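Structure first, then comments.
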Amino acid sequence: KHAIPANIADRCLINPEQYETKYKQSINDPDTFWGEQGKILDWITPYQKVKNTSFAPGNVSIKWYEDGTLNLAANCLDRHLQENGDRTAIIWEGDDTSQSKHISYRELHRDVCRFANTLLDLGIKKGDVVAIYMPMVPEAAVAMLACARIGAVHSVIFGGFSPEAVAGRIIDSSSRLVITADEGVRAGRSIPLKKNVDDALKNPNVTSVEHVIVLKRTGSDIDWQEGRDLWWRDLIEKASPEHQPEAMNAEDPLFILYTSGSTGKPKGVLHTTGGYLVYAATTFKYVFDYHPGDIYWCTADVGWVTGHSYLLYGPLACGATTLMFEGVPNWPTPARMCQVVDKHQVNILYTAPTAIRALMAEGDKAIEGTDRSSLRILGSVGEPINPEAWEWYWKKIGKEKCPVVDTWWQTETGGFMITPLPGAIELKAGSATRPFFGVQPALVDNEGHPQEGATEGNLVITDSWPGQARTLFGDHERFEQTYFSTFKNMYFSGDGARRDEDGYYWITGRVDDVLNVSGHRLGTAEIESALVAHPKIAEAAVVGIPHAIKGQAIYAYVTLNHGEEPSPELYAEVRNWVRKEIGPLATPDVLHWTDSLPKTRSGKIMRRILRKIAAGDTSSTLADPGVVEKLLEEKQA
Ligand SMILES: CC(C)(COP(=O)(O)OP(=O)(O)OC[C@H]1O[C@@H](n2cnc3c(N)ncnc32)[C@H](O)[C@@H]1OP(=O)(O)O)[C@@H](O)C(=O)NCCC(=O)NCCS
Ligand SMILES: *OP(=O)(O)OC[C@H]1O[C@@H](n2cnc3c(N)ncnc32)[C@H](O)[C@@H]1O
């Protein structure tokens, strides 16, 4: 247990008693609690209904603030203009540190308005899906906000996805438009964004895209399709900076984020507007102990939910200054992240255990020549962090001075679910601690039996909360089954957790067939499909193994078609194939050639034995037992 330091106790918005009181009321009386708390936002017509939800088998229905209207872009921009139009909305720090920007709330609003008009003239309407495939530049934020302003439904696709991965997301969403850049810049290198868009758009199944809008970021020689492709600058220049925001209904679709699951290819997790935004703003405020003037930096990419809720929307709803870094925390040197912290006097740092671990491998080289005094609060997100990395982060980055908020949540939860509050809750290294306001966690065994006291089990949430995802795009039925059918009447996270005697949660990772690689969520089944689509592969089974930096790496067991033969050229080819099917994020670290997949009566494949072997272990009965011996020997090279 870490004590709350006196400087936080002196300023904190939520103290221990406040946490207890607000939490109790959020459970007992959600309508009063969230009816009051919803006023963190401006509404165009005020809501009357607040909580109206059900996890009931075959009638899953989540509505928050339903009869109220609002606009997300006016809450994140317009309403800040009168008094704080000159406050920096976004600090942009380039890969190359000589390149930066302060974009005032005024400047940002003006651009969102011009870009809203641009989208509107191109024929984009409320409800249309817009695919955003952009590097970490401020224009990505401009694009996302402008979509929300006019009520279109943006789908941000992470820059590191391959053409094949982009196209799938375009097809499932029926995106009418792609917004991208000529190239992204990361670690001194160019990322071929627009070319990737070119290749994705040649897939014969893509039929919905009418235009691609291209940001001239590096000025690279790119292929151009006349009529389809439009320069960002040409368009926005011609567009009026005047735009009135129209009322959106609280339950109007805000965005889609494609997410990996246990089965199938990734599905489009859908968020609406009112509930999502209240929850984002609220969690941001209280968990980062945000005070006006605090310089806030979340390192996560715009392409992930953390990038949606804690890079842009939450921060901006609260009128914060938020920092968007173009590059990587360790380029040119491991000291970079902290150079960034010093250069912009960052007070809140929210980052990833993978990054932390990579910085930790380099020890003091991660802090040499840097000061870090400006920091008051740290956060960790996206995967479990073990005590030792938590301790090193607390100590070297926070100089033993900063509460670390380890925030547990998911794309499907919209915002933080189980998390410390810096002035309310004493910290245990590696523990996400206590549920947030509105959040009712429980642990169950594999049969759904609730586990009481200090115990472990399958982590579920037993009631709704304002930021909850509302559906899977085009597939509400799959939403019911993926999340509300294992444990009837309950939200099943896919995670396992331990609860200790204080009621602190310790998230131990996914209990379904989902991997966490560098803090990226990936389905084993989707990697196997990508392997089997190779004309030389017959079958594959993919597991996670522990990895010092990355958390888990991908260890693929691969059965070649009859006749074929392993070579070192084949190893690289198959890695490059997975990379083109999905992307670098999903490249297997190890290929284990085998004719010895362990199967049952029916072809069902034995995953537990495959896991342990890959971990490098030696300690049930299948359909042919002598393959466990073969699979061990094979593992010794
Ligand atoms: C530690 C970290 C900075 C290291 O990234 P890295 O050094 O670039 O290596 P990664 O494992 O991330 O990725 C490897 C490859 O993907 C590429 N890649 C990663 N992010 C990319 C992006 N934003 N755009 C294009 N390519 C990208 C890298 O350039 C590299 O390319 P290469 O294989 O051709 O050499 C990073 O992976 C990380 O901290 N991720 C955490 C995720 C997170 O914040 N989770 C919360 C979101 S919900
Ligand atoms: O891609 P995604 O955001 O939906 O992934 C969410 C999953 O990632 C893991 N996760 C996220 N945050 C944490 C923390 N703070 N501790 C442990 N694991 C974490 C989970 O597996 C979650 O389901």
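Residue numbering in chain A adheres to Swiss-Prot, whereby the residues present occupy positions 6-624, 630-647 in order.
Any Cβ shown, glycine's included, is placed from N, Cα and C.
If you look up Swiss-Prot, you'll see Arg191, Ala192, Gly193, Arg194, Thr311, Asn335, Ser523, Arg584 marked as CoA binding site. In this structure, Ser523 (CoA binding site) belongs to neither helix nor strand by DSSP; it is coil.
For the recorded site, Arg194 (mutagenesis position), the DSSP three-state label reads strand. Around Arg194 (mutagenesis position), no same-chain residue at least 6 positions away in sequence has a Cβ under 8 Å from its Cβ. Experimental mutagenesis at this site is recorded by Swiss-Prot as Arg194 to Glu, annotated: Results in a 2-fold reduction in the catalytic efficiency for both ATP and CoA. 2-fold increase in the affinity for ATP and 2-fold reduction for CoA.
Quoted from Swiss-Prot for the published mutagenesis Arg194 to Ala: Results in a 2-fold reduction in the catalytic efficiency for both ATP and CoA. 2-fold increase in the affinity for ATP and 3-fold reduction for CoA.
For the mutagenesis of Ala357 to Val, Swiss-Prot gives this note: Results in a 2-fold reduction in the catalytic efficiency for both ATP and CoA. 3-fold increase in the affinity for ATP and 3-fold reduction for CoA. The structure shown keeps the original residue. Spatially close to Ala357 (mutagenesis position) yet at least six residues away along the chain are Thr304, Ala305, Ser385, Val386, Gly387, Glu388, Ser523, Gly524, judged by Cβ distances under 8 angstroms.
Taken residue by residue with DSSP, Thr412 (ATP binding site) is part of a strand. The local packing around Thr412 (ATP binding site), expressed as other Cβ atoms within 10 Å of its Cβ over all shown chains, amounts to 24. Summarising the annotation, Swiss-Prot assigns ATP binding site to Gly387, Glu388, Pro389, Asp411, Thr412, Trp413, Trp414, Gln415, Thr416, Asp500, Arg515, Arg526.
Annotation of the published mutagenesis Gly524 to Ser in Swiss-Prot: Results in a 2-fold reduction in the catalytic efficiency for both ATP and CoA. Almost the same affinity as the wild-type for ATP, but 9-fold reduction in the affinity for CoA; the original residue is retained in the structure shown.
Quoted from Swiss-Prot for the published mutagenesis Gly524 to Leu: No acetyl-coenzyme A synthetase activity.
According to Swiss-Prot, the mutagenesis experiment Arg526 to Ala carries this note: Results in a 2-fold reduction in the catalytic efficiency for both ATP and CoA. 3-fold increase in the affinity for ATP and 4-fold reduction for CoA. Cβ neighbour count for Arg526 (mutagenesis position): 20 (other Cβ atoms within 10 Å of its Cβ, all protein chains included).
Annotation source Swiss-Prot lists Mg(2+) binding site at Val537, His539, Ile542. All protein chains considered, the CB of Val537 (Mg(2+) binding site) has 14 other CB atoms within 10 Å.
Among the mutagenesis entries in Swiss-Prot is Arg584 to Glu, noted as: Results in a 2-fold reduction in the catalytic efficiency for both ATP and CoA. 3-fold increase in the affinity for ATP and 8-fold reduction for CoA. A helical conformation is recorded for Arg584 (mutagenesis position) in the three-state DSSP classification.
Per Swiss-Prot, mutagenesis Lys609 to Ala is noted as: No acetyl-coenzyme A synthetase activity. Non-local neighbourhood of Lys609 (mutagenesis position): empty, since no residue in the same chain at least six residues away has a C-beta under 8 Å from its C-beta. DSSP assigns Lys609 (mutagenesis position) to coil in the three-state reduction, outside any helix or strand.
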Field: Check: same-chain CB within 8 A of Mg(2+) site center, minus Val537, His539, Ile542
entry: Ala535, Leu536, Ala538, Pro540, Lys541, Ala543, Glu544, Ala545, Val563, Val579, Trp582
Message: Just checking a number: largest C-alpha distance across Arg191, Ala192, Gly193, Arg194, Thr311, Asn335, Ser523, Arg584 for the CoA site, rounded to a whole Å.
response: 25
Task: Measure from the Cα of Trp414 (ATP binding site) to the Cα of every one of the recorded positions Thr311, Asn335, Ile542, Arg584, then give the nearest.
output: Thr311
- prompt: Where ligand 1 binds, which of the binding-site residues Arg191, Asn335, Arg515 are close by, with Cβ under 6 Å?
  reply: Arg191
Field: For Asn335 (CoA binding site), the number of other Cβ atoms found within 10 Å of its own Cβ
entry: 18
- prompt: Which residues does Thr311 (CoA binding site) neighbour through Cβ under 8 Å, counting only same-chain ones at least six apart?
  reply: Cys303, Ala305, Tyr355, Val386, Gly387
Field: Sequence-distant neighbours of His539 (Mg(2+) binding site) in its chain (C-beta under 8 A, six or more apart)
entry: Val579, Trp582
